Number of protein chains: 4
Amino acid sequence: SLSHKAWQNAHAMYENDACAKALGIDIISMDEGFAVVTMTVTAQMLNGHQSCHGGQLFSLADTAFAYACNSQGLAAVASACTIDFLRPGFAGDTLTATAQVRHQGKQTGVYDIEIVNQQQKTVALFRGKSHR
Amino acid sequence: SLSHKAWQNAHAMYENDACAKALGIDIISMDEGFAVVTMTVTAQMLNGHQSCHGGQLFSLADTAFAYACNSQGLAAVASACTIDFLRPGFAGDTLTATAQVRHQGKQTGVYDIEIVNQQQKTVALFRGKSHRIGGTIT
Amino acid sequence: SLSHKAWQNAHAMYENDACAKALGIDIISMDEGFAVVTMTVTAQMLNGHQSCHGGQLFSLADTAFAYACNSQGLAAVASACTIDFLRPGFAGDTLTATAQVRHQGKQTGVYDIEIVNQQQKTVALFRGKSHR
Amino acid sequence: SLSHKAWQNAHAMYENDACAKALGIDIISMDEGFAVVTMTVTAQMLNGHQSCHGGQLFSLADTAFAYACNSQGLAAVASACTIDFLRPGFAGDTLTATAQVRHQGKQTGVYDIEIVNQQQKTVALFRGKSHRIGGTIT
């Protein structure tokens, strides 16, 4: 019932935590409809121009997004995502991704995620459309 | 010709692409403004629904995109892009990403990528915008 | 029944035709899941830099899209749209918008629209996500 | 100060903006990187569901966007953008589009626009990318 819903919440949280662990992502701040997580770029994530590969950035943002869904028990997947890359993230940068619900409908939602560096400059903007 | 140059560029890039090699991406087709790459979904890449993670799918699309927009010999990177996820990728699924130039100016370009599984079903649609960053490729 | 569905088709077509009329849009070619329509930019559509305003371009593309939905009886609205503007459309250009279904799900779809000028250069690319 | 300059720019542009005037757009707030504009949905703008047309909604968002990204005094145009439609706009609805800078480099910028109706419900979310085209505004 209620207890199945609670179980699903806890299950979605365990899964999100396992991906975060495996990516080296830490929760810094989290509350209703938002989450701020951090990650350090390591030399293992560099593309040929020595910056963070777009797929790690996309995961870091996906994980922040999952945590923002999960702050309110609203487990969802992304159905679409738009991303502006403004500056590269280099090895050793500490990247902070904030995700924030902007609209939550009956079946779908829109979430914005901003990734910034340790100089507080914007590395990337995402807007995602979610489903569930 | 243009296709031979496109493949030389792609061989140069792939030879030091550890993300592509780590994910098992192979390149199967190359022409100027055009690339087709391939990857098998292994269990390691799955979320809680036994479905491929977005970042792996994004990475596949971004790889066909990097090849297609670097194929003319001018180093270029993504400034922006959009992805629609249409169907899950399940373990064992073989996924083919095809990237095709829609516009290429002196500095900027637009490239459409489609990811299709072995049943010929669309998994995902991506559209990427590139920016040349100066000089020749890595 | 069937005849209600047929009536709705014909009704959606009349509406799309009235918007096209009011925008000066002509059908050039149309078939299952695609439509190619044209429009001339008039001096009444210019912004301050003397090019077509983005909202006329958006309408021209919306109308091509409606006609592509309607080619197969699949009346829909756009829920999201992404647009790259590559070159302006100037007064007197004849702009051709092609719309093409790329995916059609149970409730939703994706359509691509390209607008080109009379020199066959690309003026704008749209990708739309549709609903119905 | 910065806001006074922002409003001078906006008065200069609006004074010859016939699309804004034709659609009844008014400007109500201006600061550097920031603009709020307003419009009432009349019957003339409705589709077959008695709902505002996308192009009118797009035009409203693009107007707040043009104001916000021209507010620093450097002529700039949209190179790309994306819109999510969330709720219909019905006749009589008063719609407010607020545009806020997320990034502004020397040449390019990103601006987020939200359209809200008189019940404070979101109608639409738009994100636009701008490109400066040289010199001062029209």
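Don't overthink the numbers, they just go from 1 along the chain as shown.
According to its header, the structure was obtained by X-ray crystallography, 2.0 Å.
Note: Cβ is positioned from N, Cα and C throughout, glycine not excepted.
Per Swiss-Prot, the features are as follows:
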- C:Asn47 to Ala (Swiss-Prot position 46): Reduces activity 1000-fold (MUTAGEN)
- C:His53 to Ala (Swiss-Prot position 52): Reduces activity 100-fold (MUTAGEN)
- C:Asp62 to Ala (Swiss-Prot position 61): Loss of activity (MUTAGEN)
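All chains included, 27 other C-beta atoms sit within 10 angstroms of the C-beta of C:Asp62 (mutagenesis position). On a Cα basis, C:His53 (mutagenesis position) lies 14 Å away from C:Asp62 (mutagenesis position). Most other Cβ atoms within 10 A: among the mutagenesis positions C:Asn47, C:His53, that distinction falls to C:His53. The CA atom of C:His53 (mutagenesis position) is located 5 Å away from the CA atom of C:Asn47 (mutagenesis position).
In the three-state DSSP assignment, the secondary structure recorded for C:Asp62 (mutagenesis position) is helix.
Secondary structure at C:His53 (mutagenesis position), taken from DSSP and collapsed to helix, strand or coil, is coil.
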